[PDB]
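Please read the structure below before turning to the comments.
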Amino acid sequence: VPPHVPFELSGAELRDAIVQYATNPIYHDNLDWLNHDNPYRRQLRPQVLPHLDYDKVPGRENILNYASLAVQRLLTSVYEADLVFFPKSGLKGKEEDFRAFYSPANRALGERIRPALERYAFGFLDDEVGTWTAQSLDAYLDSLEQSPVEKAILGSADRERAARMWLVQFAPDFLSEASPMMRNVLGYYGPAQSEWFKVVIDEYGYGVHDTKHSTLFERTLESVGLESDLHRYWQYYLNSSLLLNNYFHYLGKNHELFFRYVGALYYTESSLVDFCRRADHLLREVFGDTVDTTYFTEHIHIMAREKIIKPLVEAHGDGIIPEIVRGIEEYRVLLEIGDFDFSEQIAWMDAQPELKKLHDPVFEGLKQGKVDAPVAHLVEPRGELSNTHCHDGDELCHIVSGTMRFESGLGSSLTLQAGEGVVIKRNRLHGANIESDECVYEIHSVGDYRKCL
Amino acid sequence: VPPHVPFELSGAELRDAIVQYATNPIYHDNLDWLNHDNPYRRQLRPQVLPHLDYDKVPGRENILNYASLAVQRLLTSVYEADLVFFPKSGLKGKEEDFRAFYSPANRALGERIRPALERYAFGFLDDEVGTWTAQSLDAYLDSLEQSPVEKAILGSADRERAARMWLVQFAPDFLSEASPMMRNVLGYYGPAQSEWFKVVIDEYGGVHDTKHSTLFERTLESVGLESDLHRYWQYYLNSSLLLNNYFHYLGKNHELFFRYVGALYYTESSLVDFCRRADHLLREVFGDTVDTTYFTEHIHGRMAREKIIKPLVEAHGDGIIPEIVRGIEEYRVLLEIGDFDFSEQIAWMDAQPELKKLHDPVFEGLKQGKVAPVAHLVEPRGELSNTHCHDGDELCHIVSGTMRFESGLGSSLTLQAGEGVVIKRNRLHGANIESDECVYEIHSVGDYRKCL
Ligand SMILES: [Fe+2]
Ligand SMILES: [Fe+2]
Ligand SMILES: [Fe+2]
Ligand SMILES: [Fe+2]
């Protein structure tokens, strides 16, 4: 028997393999802000991946840096190759993009880099979350006010724009609802398999398309002027949103974390009533009667501890309890990241007029060397659309000549003319496009922008 | 934007990558003929994989050669990594085999070689199966004696052994029923998704006792067979794995989604005749004790042409009709291979006493130089050669010792000094040593009839 060479992929061979998967033309930069009914095109900005270090796994203080957002976009596209998508208007015309996403090359390229991507995205959870008995697990299970999402949407200068930015975050999740959960009911195991499929049955709405939860979220999006084609608002997905959705494909694809999904299954269903009640009350508060919230209220109309957790512990032993606990705590940490990330973006979107005015005083500090900041000069023609991204330090955009559309979120835009600019806060999703025949502008890497005031 | 380097894996780098995935100790040779309640260990015989050419894809005339059987075993192991398995007696004790099967290394190594394995396994179908209209398709759909399976089991010298060999072939399929089809209901598309999930619902029952996999459990336990995967892995036929791997092939690769739409029509619309013949066959062989509720419950075909095929062609155009037909015809070719492979295996098992007698005359023909390469072997007690096959007939001649020659589930021969057996090509077979030592020769006679 020949010796086994352990699987290894790191260093430059990892960067080349990640670039290889992402250089597929369906992943290149979009010329518009939205995807036009094409579920096979996902913008991964491949021109930046060669310059990132995937060997250096970041901590929680740095999971909002661009490399983590770049990895989230790669992981979403890698996971979703197992899911069936077709445009709302049909496959006719998009056959070539359909073949470039579902091909023997695309999945193998993404599956070979998945272990390394799955460690840059979730490696920090080891520092954020012993032996257990069924008795200790019970008490921990028994020990489980305005939400941060309510404060940001209700306290926003534009409540409707804030809520619409919140709804599109659930597009990859709710429109393919229970797709990650179904990864566990494949195979052959005990009665817990039928019990888990019982959740999927309700999650798919008995087979009827009208009561399917994915169709319910369509009417929710269509009631506020938003579309339901994936992935229309891909460029408006926050880092934390992809992190939350990718976590269940992470738990669902890798069956060694099957008991971690069992823990997160309890926590979601036991917190789902309060979440759906808050979403229904908040949406009707922002939009009124015109909003369709049947998706959330149906969940209140609708078994895991006795019918799944208990028989699994009796059959597979007490050694699986820490993983059930770890799945609960890992998910709670991720929810905290979403509340912080989403609240920072809304405040960043609402403060756009003042951060544009703030460009002046920051610009004077640099001219007086209050800080020493690297500068880059750029000349781009109209239609050079920088896809949405973020930076690890604050930047000062200064427009010398021309006209630029600075994007900070769905419905949040600034027109920047000659002599004007904007202060770009770090870790915030943002992009830009040129609206004039030519635009000359500068980018100042000031680190902390408050050091220039 | 850096230029795109197209995915490439062939030649020596392909063999190294296949050996790399299969050298996981959970894939090593089993010391017994059966797996004892461990769904994470599958025998892939990795010490033979370096000596196969995966670049030369064989045609249908050679898809029963051993190289195809080796690829079938790997593809099943790669496909089933997406499936949840737990032992019947619990995990407690299989933790490291459980971690050795469900790990990022096992999945990435198997997914990297999957495109090449799928070209070796299904490449012949390109030579075995234009534009279409909805009307041309309807007419093709409207135009679709004992079965070969009945003739083989009822014509067998041991009908009970014949039927038990037939039941274990469906273990990876029936015990994980609707698992390949459920790969298509993940995602986000039109009403056709809800129609497909309704078919999956019937296969799962939602209740565990009425779940169709549980019905097949009581079927196997009623004839003395166990329901833990993969106990009879060494007794799985090439064509059996080929049929099961075909639906994971269609389910994993969503570019073949409409090929599955064709295969969905044919199976459910032919499953009634299949289940009725199986119910009649099992009751004739076993009698009152056999539980055939699995087959009678199945007795989807009409919901699939109107509620799935019709709106899909209306939504995606006529260009998907050729793939729907291809899924139908590709499935019919594989059933033809299963019927031939299974009929040949039973005839090979029933003819064991005569093939032992036939060793004598084949052996003198070699003694007259009428035909053969020879290999001498000295193996100790407990040397269990896992089941495999060869591309030509071989003559096993025993000089000294005792050997248990395995030819199938319940088919065995004791081979002593001076005796032997004629090993027919492409037939699943194995061997074990029953004496403190066994010295024997293996003669590669090609066609054994040239020695008579
Ligand atoms: Fe739901
Ligand atoms: Fe930027
Ligand atoms: Fe069924
Ligand atoms: Fe042999």
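Since chain A takes its numbers from Swiss-Prot, the residues it shows come out as 4-132, 136-150, 157-314, 321-471.
Placement of Cβ uses the backbone N, Cα and C atoms for every residue, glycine included.
As annotated by Swiss-Prot, Fe(2+) 1 binding site applies to A:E189, A:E215, A:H225, A:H311. According to Swiss-Prot, the feature Fe(2+) 3 binding site maps to A:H407, A:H409, A:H448, an assignment based on experimental evidence. For the mutagenesis experiment A:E215 to A, the note given by Swiss-Prot reads: Loss of activity. Among the mutagenesis experiments that Swiss-Prot reports, A:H225 to A is described with the note: Loss of activity. Quoted from Swiss-Prot, the note attached to the mutagenesis of A:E281 to A states: Loss of activity. Here the residue is the original one, while Swiss-Prot reports the published mutagenesis A:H407 to A with the comment Accumulates the intermediate L-DHMA, but cannot form the final product; when associated with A-409 and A-448. Record note (Swiss-Prot) on the mutagenesis of A:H409 to A: Accumulates the intermediate L-DHMA, but cannot form the final product; when associated with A-407 and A-448. What Swiss-Prot says about the mutagenesis result for A:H448 to A is this: Accumulates the intermediate L-DHMA, but cannot form the final product; when associated with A-407 and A-409.
Under the DSSP three-state reduction, A:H225 (mutagenesis position) is assigned to helix. Filtering A:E215, A:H225, A:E281, A:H448 by Cβ distance to ligand 1 (under 6 A) retains the following mutagenesis positions: A:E215, A:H225. It is 5 Å from the Cα atom of A:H448 (mutagenesis position) to that of A:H407 (mutagenesis position). For the 3-residue gap in the deposited structure, the Cα of A:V132 and the Cα of A:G136 are 12 Å apart, rounded to a whole number. Taking the centroid of the Cβ atoms of A:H407, A:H409, A:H448 as the Fe(2+) 3 site, the other same-chain residues with Cβ within 8 Å of it are A:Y69, A:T406, A:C408, A:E413, A:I442, A:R446, A:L447, A:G449. With 6 residues not built between them, A:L150 and A:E157 have C-alpha atoms separated by a whole-number distance of 16 Å. Gap between A:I314 and A:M321: 6 residues not modelled, C-alpha separation 11 Å. In sequence order, A:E215, A:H225, A:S226, A:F229 constitute the residues six or more apart from A:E189 (Fe(2+) 1 binding site) in its chain with CB-CB distances below 8 Å.
Note on A:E281 (mutagenesis position): other Cβ atoms within 10 Å of its Cβ, all shown chains, come to 15. DSSP assigns A:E189 (Fe(2+) 1 binding site) to coil in the three-state reduction, outside any helix or strand.
Cβ atoms within 8 Å of the centroid of the Cβ atoms of A:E189, A:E215, A:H225, A:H311 (the Fe(2+) 1 site) belong to the same-chain residues A:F186, A:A190, A:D214, A:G217, A:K224, A:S226, A:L228, A:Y307, A:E310, site residues excluded. Here the CA atom of A:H311 (Fe(2+) 1 binding site) lies 9 Å from the CA atom of A:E281 (mutagenesis position). Taking the C-alpha positions, the distance from A:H409 (mutagenesis position) to A:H311 (Fe(2+) 1 binding site) comes to 38 Å.
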